[PDB]
Structures are given as structure tokens and as C-alpha cells.
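Visitor: Here it is, the structure, as C-alpha cells.
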Amino acid sequence: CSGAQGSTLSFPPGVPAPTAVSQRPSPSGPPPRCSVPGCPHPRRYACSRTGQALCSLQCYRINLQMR
Amino acid sequence: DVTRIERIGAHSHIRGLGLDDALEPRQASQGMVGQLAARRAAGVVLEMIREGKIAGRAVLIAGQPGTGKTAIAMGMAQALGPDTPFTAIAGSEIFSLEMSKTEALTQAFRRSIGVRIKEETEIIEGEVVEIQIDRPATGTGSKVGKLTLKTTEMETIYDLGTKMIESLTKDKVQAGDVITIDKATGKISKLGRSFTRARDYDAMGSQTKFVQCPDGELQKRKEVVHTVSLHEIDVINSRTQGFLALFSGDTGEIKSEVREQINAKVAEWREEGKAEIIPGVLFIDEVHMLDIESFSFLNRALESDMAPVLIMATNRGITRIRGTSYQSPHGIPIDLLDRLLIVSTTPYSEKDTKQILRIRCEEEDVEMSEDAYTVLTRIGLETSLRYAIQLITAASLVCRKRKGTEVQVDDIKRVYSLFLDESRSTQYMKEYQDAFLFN
Amino acid sequence: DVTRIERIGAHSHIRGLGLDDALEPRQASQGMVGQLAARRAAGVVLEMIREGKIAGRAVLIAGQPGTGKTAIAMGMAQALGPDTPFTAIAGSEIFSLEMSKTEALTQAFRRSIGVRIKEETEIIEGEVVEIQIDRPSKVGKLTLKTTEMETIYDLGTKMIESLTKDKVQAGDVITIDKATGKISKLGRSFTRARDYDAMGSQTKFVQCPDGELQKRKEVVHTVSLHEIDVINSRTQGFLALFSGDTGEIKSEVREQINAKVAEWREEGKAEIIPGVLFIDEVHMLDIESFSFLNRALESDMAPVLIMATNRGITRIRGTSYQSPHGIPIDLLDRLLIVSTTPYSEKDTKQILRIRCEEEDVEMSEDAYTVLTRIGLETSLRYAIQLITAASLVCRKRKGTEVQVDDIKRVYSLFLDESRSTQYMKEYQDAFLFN
Amino acid sequence: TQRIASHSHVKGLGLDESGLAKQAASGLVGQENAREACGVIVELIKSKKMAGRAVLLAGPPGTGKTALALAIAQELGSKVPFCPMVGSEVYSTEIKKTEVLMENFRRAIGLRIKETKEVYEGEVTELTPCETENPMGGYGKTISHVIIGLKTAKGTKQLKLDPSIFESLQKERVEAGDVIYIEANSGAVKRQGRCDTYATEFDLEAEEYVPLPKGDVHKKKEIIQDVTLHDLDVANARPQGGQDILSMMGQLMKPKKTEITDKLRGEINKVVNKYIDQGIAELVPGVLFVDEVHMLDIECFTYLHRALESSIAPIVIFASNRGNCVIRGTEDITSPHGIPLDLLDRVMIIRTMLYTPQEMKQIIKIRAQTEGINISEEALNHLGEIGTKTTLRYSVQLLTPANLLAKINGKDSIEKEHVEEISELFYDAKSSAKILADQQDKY
Amino acid sequence: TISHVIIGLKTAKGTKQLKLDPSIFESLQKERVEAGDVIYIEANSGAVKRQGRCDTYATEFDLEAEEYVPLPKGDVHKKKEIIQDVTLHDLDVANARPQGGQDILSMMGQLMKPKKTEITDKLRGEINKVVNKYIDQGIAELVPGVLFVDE
Amino acid sequence: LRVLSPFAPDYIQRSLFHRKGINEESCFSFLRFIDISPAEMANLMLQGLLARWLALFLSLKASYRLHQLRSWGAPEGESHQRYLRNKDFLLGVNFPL
Amino acid sequence: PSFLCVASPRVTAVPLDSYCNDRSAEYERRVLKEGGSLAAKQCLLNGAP
Ligand SMILES: Nc1ncnc2c1ncn2[C@@H]1O[C@H](COP(=O)(O)OP(=O)(O)O)[C@@H](O)[C@H]1O
Ligand SMILES: Nc1ncnc2c1ncn2[C@@H]1O[C@H](COP(=O)(O)OP(=O)(O)O)[C@@H](O)[C@H]1O
Ligand SMILES: Nc1ncnc2c1ncn2[C@@H]1O[C@H](COP(=O)(O)OP(=O)(O)O)[C@@H](O)[C@H]1O
Ligand SMILES: [Zn+2]
């Protein structure tokens, strides 16, 4: 409807209340960082051979050299 | 301050032919002055155009450059008025790359026959009180609904149909909108919002100026007169949903079977009284631009019962017909020149020249002294009339730049020293004869 | 052995346009000879092109047939090098069957202005090793390989939908622009090129990539102003850059591109590299097309024009009138004229030696003597055509260094104009029409 | 920097406010009576009174008759449309000669039409339908409005919207933390993408992330838009919205110039009057400038007879360098300035003169200090003499190659020896033609 | 799901099984192929054609709208060296306009008529750059020919 | 004739990102400044008039999203008077009409 | 007005069709008579998939 009291929308009992409400996700304060302890960089990807988060080929060598 | 799209141009001062009801030319009236013989003749063919009984009659207006051939052509365009079609063509405009010459002339003819239709329809014009739209939970789609409309006097409820519901919801119609619905066409239109129900409201659904609530009875008649040329009837019929071709001009060389069929059905709408037919004018200005191929089309086009009254103008002497070797009068083949009446214009006196300059200065809002008119009248006989008509505004602007209220004789002598006559430029072209290219 | 798609043409002995730091010409260098004054003038305009400060400059290079007008223009194009546009057209390339002479010239101008742009990117490039997804939205992971690393991405939902629409497999090589989120297959890794017995028409094999997986860099693109004009002409305009099927671009677009490209230059986001338009045999441009150059030489982003021409006082095409070079006088004083001169015998030896150095041919100094006389008694470009034929006659003669008897043989086999027209008179009424 | 061209110094006509012309001002020198004439033409154009009244500049090559027509554009400034052409633009393959003129006659008139833009935009923090605890009779539950929470760098706001919005917010595939916008004049809603704050919740995801909008959740401005009547002619003749097969087919097909009817011109005139009367739209009658007018043919000229008379038309500037030439598209009809006598009758002519040696030297000085060049007096006093022997354009055009040569020879200003070295390397039209006449048999 | 499709083939000379790429199986389904059809596969190109239903099934119905062909007397599998001739003009044409992309089996290719076009200068620059890459890899070799202009 | 095509995604990538010169002109450079990726461009050249139609239908969706971004903010130059962005050659939205 | 559209072809022919004598060939003309994919058919008929 639209009327002198503004608009309204209405559903018969058993229609799905189809306007399901939506609300914000609540992520961590820091973004995920590189696993190498000397590296300030974000995670770009993770190693397939050992599972650690990484940011570069420099960190990929420096990780895999010591596992 | 305000300035509309049409402004002061080379014929804007002309507003008719200035004839009395006995069809005699007044010495100065409706912006026309002098030129009695051609104005008289133009009056007769104007009366023949208003009569409209006879098809394919034609006129050629002739005489010196700058002697009111086009003035008289615009004079009769304004005397004929907006309700009857007058098509101006400069003769070059038919040399299309999109379509051949005989097509471009057949379009110029058929653009100049009006078919006039009264569209009378019933409208509902009201302010939306409330709407209900009902939609199935899934189903086949059998939508249903109700709508309510008001005026300052009356209000009512409508039970809505299936195609109405999509046309309403397509234009986001809502309470407080003022709308005008055509019952025969099934089409909505939106006039604005009323000041009332728009207070029971949200973050904005629209932003426009409000409109006052509609008055009187909620259901009322409308009437429109369309003036549809034969050319646009042919174009609409050339391809389905072709309506944009009326603007873009992209439909070339239309099938003859369309014209043959529309010539019949336009006669049927006259015999039914369903539509008026109003034959108008085609003004082929500078017709000595047409090729002998195009004149030979006019010989046999200008004998159809659907032909408009055709007016040529031209300024040429014995000169060769464009696209051939042969010399002839007006640059036209006698094959055509035998068919149409010639209206002869005349050169101007001091009296006519001064009187033309005076009516021009009136339309351009200019004050000049009688001494400045005396020197400008001399200039308009020592040189062609259009150059004198070109000093007027320049002299008014130089007068304005020195903050004078009236153009003096030395304002015109100043401007005459500043902007050259052709006869003076073509004289200076003799000192620099080594420096200009390709003499 | 392996013949490239480019091979010895008429100009390919030049390697540039040899000059010292003072723009002083060397007598013989970079594959050019003589022509000292004309090469200084070509050098001065070449430095004027490199500086780029002033638009719409024009040079007319003029002088007798065979005196090296196109040899300056092609040598100058190589001395300017790549990385700055050099549109070269014969004058008659502008008479299109779909667009005006105005348009073909306008596009030839606009194609000669290069805009350089910096662009910042990270792009993934690697062999996909495997893909895993599961249903609880969706969740998944995929592994990428490059010769230096094997690595995993815990990709999102729209990416899982996009990969499952591209149907990618283990052993494909793929690229994704990380900022844009768009997938693009390259082919299948060479190690995979056998696990099918019959293979799809669109399949192609590529090496496994190398270096870092998600390379991060800014890069420089050079793109010419005409391409920006075409891209904005219609919704999918870039197809017309290749198809050729475009013309009569609306002037409202071209003047918008001037404003935007000037604006990017003031905003520091792009820089304008002025190129060259070379019109070889300009003399056969029509009078209407010459008059168009009178405004296009004035736009504050016109190229320089270099016009070669070969004509005395001659009828201007499309008119009765006669003028220098076959060019209208109102363009000739917007032009600046550079004149060649005929070669001496001493120069003509050196150019024939330079052609033989390029063709890898050896000749007696007697054969160079006789050929220089032939190339002086008749046009230079005929002697330049005897040397290859003398080499092939020498091969058929089972020789190795060519001799005067080979030159005299080929001279008896292939005629020049002056001898051929002389023999034509002796049978004239057997030829058709005059 | 921006790069120099053949008119970059021309900043205006440099008049006294009495309308008289200074000897040298606004980057021009000389032509005083022709600059005074252009002064009256600037007043004429600024007045908005007139239609179709027109001028020809006529004079020898290189006398300044394009520089004056550009100086008029500088005295008018960017706000009024000045539309340039050569006569040779008219010979299109797509469309007839006279229509290329008629379109340029419509480019030289501008609307200046001012309107409000208002929009709601931000990252969607929540979508919260709000129920009424009493339903209407027979129905399970009912919504009065939807709340959309929107965020921008300036703050967060709960907008209230009518429940029809929720249908469109599942046509758009919206989720919390998208950034979206809603057109306040229209009620339409659109999705831009996931907000950049979330550009790390996967190592790859198939969307380009959108930075958070800045300013308030509700934005308002006025904009003074400008369109030529020719832009209205094309936008009406070929619509661009895609929701029908005629438009998609017409937009996949090659774009084509089309012979727009006098009816479309008519309807656009009828409606811009409807808005100009209401004060919604300003109008700026502009200038059409045609150079090389002698390249138009007698069919073009015989169309200009109608176009220059018509009560709508712009003020028109023509330029020509010609003597008594034959008119293009006629066999042997000689006429002054290459223009038919019955068009030449319809225009005022401004005579443009040759320069004296002192005026040429003064032009060369004004060029050098705007081409970025320092010249010695012994160079300038030679270069004005070269211009006297040759032509203005040649003697001006020698400046930058003389600078290049001077810089190569390690010096900060052009010397006498550098001017004559460049003059030895580069021939002018007169010195070149003599070599063609001497060597007549070899070309 | 579909890494490959195994297909079995028979002729009067013997049998093979082949491991098809899913793009080739998509082509088998394009041709509406089923077991007991006689098929030609061109494995170097991905061309597929139904020759007809095999005549061992010619009695599956007494009268049905299929043409039956005898079980091929030829080998299951055939090899040749073949040498392909292609001109630079064939590349300049086939890469300039968007292809028809539509192997008859379509209908958009009915609407836009094919026509000759002024193929750009730049594209020929890229065809020369791609051909240079391939003659360096030895996948192609070059024969500069002759153009002969009568009249 | 389709394998030797410069429209192959391999050659587009190798033209676009693997160049030798610090400055070096190459084709498909404009694809960095229109919303078109190498495989989408190859597919648009080889799938014919259907892929033309879908790439058109998406371009209209992209036009409304571009117009908002193009007309409601002015954050100077992207790294202090440097670097262009995706879609920056699409100027068909800057016309008032 | 709702009545200016009144011209008509005098004749309206069926689009021409190529009969061919082969089991594989006749599927191709059938596919063309249907419209050659549901994607391309929906694309013209309803505007996009
Ligand atoms: N009799 C007239 N009365 C008023 N104005 C006239 C008259 N004759 C000519 N004019 C005006 O003088 C000018 C010349 O007339 P025009 O129609 O252009 O001449 P033509 O077509 O014969 O060459 C125009 O400005 C026109 O409006
Ligand atoms: N100065 C030169 N040094 C070396 N080769 C030259 C020189 N001048 C001309 N050539 C060569 O001589 C031939 C004729 O020169 P070209 O420029 O083509 O003549 P034209 O001026 O008539 O067009 C070509 O093979 C060209 O490469
Ligand atoms: N009065 C002037 N004052 C200063 N520079 C001028 C003047 N007149 C012409 N010029 C310059 O001389 C050159 C030729 O003038 P231009 O108007 O372009 O030639 P044309 O008259 O043939 O059209 C241009 O560089 C122009 O800027
Ligand atoms: Zn580091």
C-alpha cells in the first residue's frame, strides 16, 4: 500500500516474512600479517608445504629454509 | 535579459503581405513596404492556397539579387500562419548521400501535405489518496488491486485491471502524486505532488516542485489537434516501431507500395470525416540548384492530386541548367518553365529604400536621425540594399560604445569606413593583386 | 638460414641518420652517404622532435627522383627510434571509401601523439595445482605453482563461482589481476601435455611460470591519442582499432579528449610524447586535403609533419592551378623546405658499396667502376637493382666475386627506361594506344 | 608544460574601452582598423540580439585573419560556444555537405542549464525492516518502513525508506558491508561493491573493492551543466538507454551520422523555449568560425543563403585568402574571394593588410618571448629583414630551429650566425620555386 | 566429475579406447552422438563428425529416421605428416574482425552481413610480431612468394 | 589462423607485462584502462556476436556504477599527482547528456 | 494517434530453408529453426540471459 499515513507492506500467515534482516560482520582489529617474525607485511597467501601465512618469495625462502 | 531561441534575423520584421480585404497591397503594412506588383500576385496565390481545391499549381518568383523574393516568400509564410504546412528548402538540400534526388523531392512534397486529426479522449485527473496492490504468494501471476483519487471537489475508488497495474507501478505512483490517466490509451502521466500527504514520509522518494490539487469533476475530456504530414505517415508505415526515423531521417528511398497505399487510406479518412487534409506550400528557394534530372522529376510529380502548391525563387539570368551544356532562362528547362506562373519583382526607389531601412530599425530597437537615414539611403543605392541593412546594427553598437542614445551621420560614416562593401573590397583586391592567391 | 619476416628492402641498409654532437654530418656512416646540408636540416628537425616544445611544425623534403628523400625520412625514423610515434603513409592512403580526406588526415595526426601513463598492479601468474571446495555460502582453497614456489589461496565465494564457470583444472596455467578479481587462462603446462589422447581445438601448451607468484609493480604504457578517440566513439570501440571499420569520429569526442589529456598532464597523471607524421609523396593530396592541413598544423597537440615530394611547378590535384611542388601556396609558407642535391661519382661508389655490404656481396673494383657509370648514365635506383642480379648470375656462373662480364650480361637482360623507351619506338604501332 | 603553437600568444584584441585599438597589446600587433571591426563584432556577439549576421575576413596568406577570429574567441572567453571548421570539413562520406554545415550551425548555440543533484550513499551497516505490532486484518505481519544503516567517513546514519525498496535490494545482490547509493530525486538504488575495509577477509575474491565514501550520508549540490543544441540534436536522434532490442541492435551496429530532420530541430526549439521562458535554462548564442571558406562549393554556398538568413542561426565568421577564383563545383565562374557574388552580398568584409618590416620585427619579438627564446639584437634585425625578403610565417618559423642550433653550439641566445646558418639549411617557398624553374626537366 | 571421457572405437581392422578431453566430448554431444554411431575424430584439430549409425544396428527398428553406414573397412587409427600453407593475408583477415564464432549452430551470425574492411596498419604490426615469434620457435617456416599484376 | 592470432591470452600477457624496454610500446595496452581482462578480450574476438552482446549488457550495468564514482569525489592524484586507474579511458560518461 | 499504422506487405513469404539429404545435416537446420542456443534465443527474445 501507499496512503495518507505513508506506505505499508503485508504478508498472509505462512508467507516467509521474506524481508530477512541483515547485520554487520565483526572482524578482528588487525588484518592477518606475514608469519616471518621480521616481516611487517599483510598475508598475501600461505605456503602449501608447511601451512604458514606469507607475503613474498623472500619470506617463502626464509620460511622453507628452516622447517 | 531574457532571450528565446528564435531572435532578430534577416526577415524577422516581416509578419505578412500587408494586403487589404480587397487584395490590394498597402504601401507599408505587416512589415512589407513598396513592391506592389509581386505582393499583389503573392496575395492571389495565397488565396488559392487557402482555397486548396486545386493540385500542383506553381509559382516562380524572379528579379535582381536583394529585391525581396525571399521577403515575399516569408511574407506569405506568415500570412498563411502555423496551422497550414509551409516547407522551406534551399535547392542544395536535395543532394543527399543517403537517398537519390527523386526521393528527396518526393519527401519535400509529402512533408508539405498536412493530415489533421482531432484526438479527443477521456482523462481522469486526480490526486492519489491511497493504493493497494495484491501479489500472489507464488502462483501464475494474477495480480489485482485498488486505487483512489481526489480533487478539491470530489473523490472515488477504482478497481484496477492487470495492464493498468503494470503501467502504474512502472512510474512509481504513490499517495500524494497528482496524475492524469487516459482511459482510451491506458497510459498514466504524472503532474507532480500535492502539498498534503507528502508529510507522512521517509528519506526522500522524490524531489520536484509541488502542484496544486486538481479542481472540478475527477473525470474530464481532452482534445488535441495533430498535424501529421504525408511524409511522416509514409515513414511510420515503412517499418514497424519505426517512430524514431521521423527525427533521425535515416529511412532512405521508401517503397512505392507504401505511398500508393497511403494515398488511398488518406482519401478514405477524408470520406469518413476521420481526418482533414490540408494541402500546404513547398518553397524551393534558389531552385536553380536543381539538376535537369530533378526538374524532369518536378514535371511529372507536380501533376499528382497530392501535390502541394510549389513556389520557386531564383535570381539568375540566361544561364546553363545545372548538370548540362544548355543555356536557358532562370537556369530552368522550358520543359518545366512552361508549367508554372512567373511573378516578377522590381528594383527599389529612394522612398522604398528609406522606408525598408526605417521598418528594419524599428524591429532592431534603433533610433537614428533623419540625416543618418539620408546617408544610409544613399549607401543603399550606391551599394546593394543588404549592405545598408548590415550597417544598421554596427552603427547602433558604435553609438552604444560611445554612449550615444541616437545614431548620428558620423556613426554611419565611421562604420562605413570599418566594414567594407563588396564593391570596395573588390577594388582593394587590385593593389594587392600579387599577394592574394589564384586570380 | 632462418629467414625472418623482415628481410633486405630498398632502405634497410640505413641503421639511423649519422651525425656528430654538433649535428655535423659524417661523409659515410650509419649506412648513409653524402647529402650533408639535407642531413643537417634533418638533424635540426630531429632534435626539435626530441625536445617536443612546439606543435604543428612541418618540413617539406624536396628534390629530384632517386636523390634520397625517403632515405632521409626512414633514416630519421630509425635515429628517433621506437618509444615515440612515427606514422608513415604514402599520400594516396588517405582516399578512403568510408571516411573523408579530413578524417584520414585527422586520424593520421592523432595516431602520431603518444600519451605515456603509469599504472600500478599486482597480478598472479602460475600453474594451478589443485582446487578444493566444500558446502556448509561456500568455502574453498586453491594451490598455485611457479618454478620458485607452491602456495595456497583461501579464496572467496564469487571466485569459487567464477573458477567453476571457467571450469579450470589442475595443470592449467592461469592469471588473475588481484585488484580487479578477473580470471584469465593461458593454456596447459607442458608436463600435462599427454594425459588426453584427443584434445580441444582451443587448447594450447605453455611453460610453467617463474619468479614470484603475485608480482607487484607499477608499469609504463604508451598509447596514442587516436586510440583514446576510437575507444570513446561507441560502446565497444576498441574492436575497430583492429577491424579498421570506423570513421567520421564526432568532433565533440576529439575536443573532450584534448581537455582530458591536457587535464591529466596538469594533474601530473600522464605525459605527452609528440611523434611524427610522415607523408611520402605528399604532392598528390587533393586541394581540399591540403586546405585541411592549414588548421591541423595549428592545434596545440599536432605532431610534426614531414612531407616528401618529387615535383616541379605542377598542377595541384583537383584544380586547374599550377604551383611549386604541386602544393598550394597557402601551405608552402607554413612548411619549411629542405632540398636534396644529385650525387657525385665519388658518392655513388660509396652508396653502391653500402648496398653490397648489406646484401653480403663481393665485386671487383672494375665491376664497381662500370656499375657506377651505369648508375650515373641512368638513374641510381637501376644500378642498385643490378647488384643482386649480378650476384645470382655469378652463382649460376659458379663464381664467388662478381665481374664486369656479369654486369654487362645483366645490363643486356634487364633494361632501364631510357633503353626500353628507345626500343619501344622501333615497334611502336605493335603496342596499344600511341 | 603545455606545448606552444602558431597562436598561443593571442590573448585578446587589446582595445581601449573607447573601442580604439592599441599598436601592440594582448599578444597582437598592427591591423588596427580590422581589430576595431572585430571589437564591434565582440559587442555584437555579447549583445545576444541578432541571428545569422556574418563577416568575412579577407586578405593575403599570413596576414592574421585566423589570429583575429581566435582573438574574438579570447575576448568572449570559454563560456560561449565558439565552433571552428575548415570549409573542407563538409565533404563527409556519411552525410550530405549541407547537413555538415547545419550541424555546425547548431554546435554554435549553447544551453546553460542548472540543476540539483541529491543522493544518499554509504556502506550498508544493516537492513532492518520495522514491523507494526498490530497487523492489518487477515495478514500475519506488516512493515511500515525499512531502515538502512549507511556509513561514510564523516559518520553513520539510519535512513528510513518505504518497504518497496526491499524488493530492489534483492534484485541488487546486496549484503551487509556493501557500499550503495540511492538517488534522492528518483528513489532508485544501486550497488557499487564490497567496502574496502573488508578487502582482506579472503586472500582472493572476485570483485574490485570500493573505498569508503567521504562527506555525509546525504549529499547535495547544484551544477550548471552546458550542452550545445547539436548535442540535443544527436541525443534525441540516437538514444543510449539499452532496455530494448532496437537500442541494443542500434548500439552494436556501427554508429553513423544521419540527416536529422527539420522536425527534430523544430521540436527541440519548441521545448528549449518552454524552459527559457521559465528561467530554468540560459541560452548563449555563440560563434561559428569557418576558415578556408573558398573550399565550400556552390551547393554549400547556396545553402548558406538560407542558413545565414534563418532567425535561429549563430553569428558566423568566415576567412579566405583567395583572389578572383573559380567557385568550386562550377566550371569557369570566377568570383571575388572565391565566394559567389550573391553570398558575398550577404556578409560584411573585413580587409586584412600586409605588414611593414617594423611590424614583422615586432611580431617576431612577441613570438620569441612566448616560444621560450632569447634573441640578440643583431639576430632580430637580420630576421625582420629575412621576413621582408620572404614571408611572415617563414621568418617567424625560423626561431625554434635557431634556438636548437644555438643550444647545440652551447649558447643561451640566438646569434646572427645561427639565423643565417638555419636560413642556409632551410629554403622558403620563393627560393625553392626558383630551383624548380632552373632544373625544370629533372622532376 | 569429468576429468576426461573414455570412448571405445571399432572397425573391421580392430579396436582402441581413447581418453577424450571434455571439450571433445562437448563436441560429441554437439553432433548428438551415442554408442553404436560411426564417428570420425581428428585428434590434432578437435574436429568431430557423425558418419551415420553403424549397420549392425540397422534392424533396431524396421523404419527410423537415421542413415546407416557399414562398419569402416579402414584402420581405427591413421597418421600422416601434413604440411599446411597459410598466407599472411589469411591471418590479417581472420584476426581483424570479430570471428563469426558460430559453426552454423547459432543464429546471431544471420543478422550482421560479412563485408570487406580497411584492415588497420597496427594489426599487421602484431601479425608480423607473432609470426616472427613462431618462425624463431621452428613451428613455422617462411616462403616469400610472388605477386603477379596483369594489366 | 587462430593459434597464430595476437588475441591469444598468452601473447596478450607477454605483450602487456613481460616487455624488455623500460619504455616499450605494445598492443593491448588500452586493456589496462578499460574493464577488459586478456581472456575476456580473446573470448570477445573468438566467440562472436553472442559475446559482443553479453559484454555490451554488462557495460551498461558498469556505466551507472562508474558515473557515481566519477561525479561525487575529488581525492587529487592517486599517489600524490601520479598513477591512472582501471576504467580511466572510458570518458563516454563525462558528457552531461 | 492509434491508427496511422495501416500499410501492409501485399505478400509475406516464409524465410527460405535449405533441405539436405543427410542425418547430421538435418539436425543443424532443426537447431537453426529452434534458434541455435537457448542463450542466443533468450538474448534476442527477452534481451539478455
Ligand atoms: N519589400 C520589402 N519590404 C520589407 N523588407 C524587404 C523588402 N524587400 C526586401 N526586404 C528586406 O531586404 C533584404 C533583401 O531581401 P531578400 O528577401 O533577402 O532579397 P532576395 O531574396 O530577393 O534576394 C532582406 O533583409 C529583406 O528582409
Ligand atoms: N644518401 C643516401 N645514402 C645511402 N642510400 C641512399 C641515399 N640516398 C638514397 N639512398 C638509396 O637510394 C635509393 C633511392 O632513394 P629514395 O629516397 O628512395 O629516392 P627518392 O627521393 O626518389 O624517393 C634507395 O634505395 C635509397 O635507400
Ligand atoms: N596581428 C598579429 N599580431 C601578432 N601575431 C600575428 C598577427 N597576425 C598574425 N600573427 C601571427 O602570424 C602567423 C600567421 O597568421 P594567421 O592568422 O595564422 O595566418 P592567416 O592570415 O593566413 O590565416 C601566426 O603565427 C599568427 O599568430
Ligand atoms: Zn624487505
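Using the numbering of Swiss-Prot, the residues shown for chain C are 15-150, 156-453, in order.
The backbone N, Cα and C atoms fix where each Cβ goes, and this holds for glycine too.
This is the feature table in Swiss-Prot:
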| type | residues | note |
| --- | --- | --- |
| BINDING | C:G77, C:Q78, C:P79, C:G80, C:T81, C:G82, C:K83, C:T84 | ATP binding site |
| MUTAGEN | C:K83 to M | No effect on interaction with NOPCHAP1 |
| MUTAGEN | C:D299 to N | Abolishes ATPase activity |
| MUTAGEN | C:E300 to Q | Reduces ATPase activity. Decreases interaction with NOPCHAP1. No effect on formation of RUVBL1-RUVBL2 heteromeric complex |
Visitor: Under 8 Å Cβ-Cβ from C:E300 (mutagenesis position), six or more apart in the same chain: what's there?
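Guide: Long-range Cβ contacts: C:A104, C:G105, C:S106, C:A327, C:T328, C:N329.
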Visitor: Would you please pick out, from the binding-site residues C:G77, C:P79, C:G80, C:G82, the one with the fewest other Cβ atoms within 10 Å of its Cβ?
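Guide: Taking C:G77, C:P79, C:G80, C:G82 as the binding-site residues, the minimal 10 Å Cβ count falls on C:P79.
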Visitor: State the Cα to Cα distance, in Å, between C:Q78 (ATP binding site) and C:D299 (mutagenesis position), rounded to an integer.
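Guide: Distance (Cα to Cα, whole Å): 14 Å.
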Visitor: Give the residue from the recorded positions C:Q78, C:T81, C:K83, C:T84 that has the most other Cβ atoms within 10 Å of its Cβ, counting over every protein chain displayed.
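Guide: Highest number of other Cβ atoms within 10 Å: C:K83.
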Visitor: Take the recorded positions C:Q78, C:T81, C:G82, C:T84, C:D299 and keep those with a Cβ under 8 Å from any chain D Cβ; what remains?
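Guide: Going by the Cβ criterion (under 8 Å to chain D), the qualifying recorded positions are C:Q78.
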Visitor: Long-range neighbours only, meaning 6 or more apart in sequence with Cβ under 8 Å: which ones does C:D299 (mutagenesis position) have?
Guide: C:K83, C:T84, C:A87, C:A102, C:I103, C:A104, C:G105, C:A327
Visitor: Can you tell me which of these recorded positions sit near ligand 2, meaning the Cβ is under 6 Å from at least one of its atoms: C:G77, C:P79, C:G80, C:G82, C:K83, C:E300?
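Guide: Checked recorded positions vs ligand 2; flagged C:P79, C:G80, C:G82, C:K83.
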Visitor: So, in DSSP terms, is C:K83 (mutagenesis position) helix, strand, or coil?
Guide: helix
Visitor: Under a three-state reading of DSSP, tell me whether C:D299 (mutagenesis position) is helix, strand or coil.
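Guide: Going by the DSSP assignment, C:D299 (mutagenesis position) falls within a strand, counted as strand.
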Visitor: Within 8 Å of the Cβ centroid of the ATP site residues C:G77, C:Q78, C:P79, C:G80, C:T81, C:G82, C:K83, C:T84, which other residues of the same chain have their Cβ?
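Guide: Near the ATP site, the remaining chain residues are C:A85, C:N329, C:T359.
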